[PDB]
Amino acid sequence: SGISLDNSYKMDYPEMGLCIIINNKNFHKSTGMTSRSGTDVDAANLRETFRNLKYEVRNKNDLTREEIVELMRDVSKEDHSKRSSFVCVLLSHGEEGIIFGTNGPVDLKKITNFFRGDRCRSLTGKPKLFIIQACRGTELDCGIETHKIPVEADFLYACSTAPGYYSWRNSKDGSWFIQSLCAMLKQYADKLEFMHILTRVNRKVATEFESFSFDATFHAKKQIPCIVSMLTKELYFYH
Amino acid sequence: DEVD
């Protein structure tokens, strides 16, 4: 055998892996949370985009906090031995560190903990991608004119917005982040490493979108997504 | 445009 390199994740397992999409649109009246118009556009775009990357996509709609936790636990208990990776997409209201079930909040840590290197052995050493369209607080960006491994290793959080900030969703077109993410994956998944795809997503969101509102507080605002990588290798969707 |  000739010289070997191992700077990239093995992505030629029999299966690419699961893509779990949690699409929360309608919230229990008692929570006072608004309906997330446009989120079905995001969910459909993600389903198609990841289907074409050969992920086994599962779409779930309007899950309570209990259902989110049980789904995640159950998924983490599957045998992923034949799968290259794992993807989870969360579309909901949020605050920093939190995603909302239809009836209340869920700690993101609680969700991702199920997939720790020591808790999901069939995903140990494989990339676990969490893609999140949700607010991280209420700040608005005004813009400016121009041998063991760590249990937290091999996670990537592709967050729609910077820490502390709102995240923007268009009721007609879908969210700025998800529409940009799907576009860049479609265009570049067969050509670029995933961090570089996400960097193009950052640029697209930052340059092509700006809010329009009759409310001065919410008008003319900008957004930058936030790539959080604990990955240990380059990730290419092809092989 | 709406916020999440």
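We number chain A the same way Swiss-Prot does; the residues here are 29-174, 185-277, in that order.
Technique stated in the header: X-ray crystallography, 1.6 Å.
Heads up, the Cβ atoms here are built off N, Cα and C, so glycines get one too.
Counting Cβ atoms from all protein chains shown, A:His121 (active site) has 21 others lying within 10 Å of its own Cβ. Per Swiss-Prot, active site is recorded for A:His121 (among others), and the stated evidence type is similarity to another entry.
Annotation source Swiss-Prot lists active site at A:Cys163 (among others), citing similarity to another entry. Taking a C-beta cut-off of under 8 Å and a sequence gap of six or more, A:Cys163 (active site) has these contacts in its own chain: A:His121, A:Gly122, A:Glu123, A:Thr199, A:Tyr203, A:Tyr204, A:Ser205.
The Cβ of A:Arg207 (mutagenesis position) lies under 8 Å from the Cβ of A:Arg64, A:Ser65, A:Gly66, A:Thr67, A:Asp70, A:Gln161, A:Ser213, A:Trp214, each on the same chain and at least six residues away in sequence. Swiss-Prot gives this note for the published mutagenesis A:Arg207 to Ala: Abolished ADP-riboxanation by C.violaceum CopC.
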*Per DSSP, A:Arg207 (mutagenesis position) is which: helix, strand or coil?*
strand
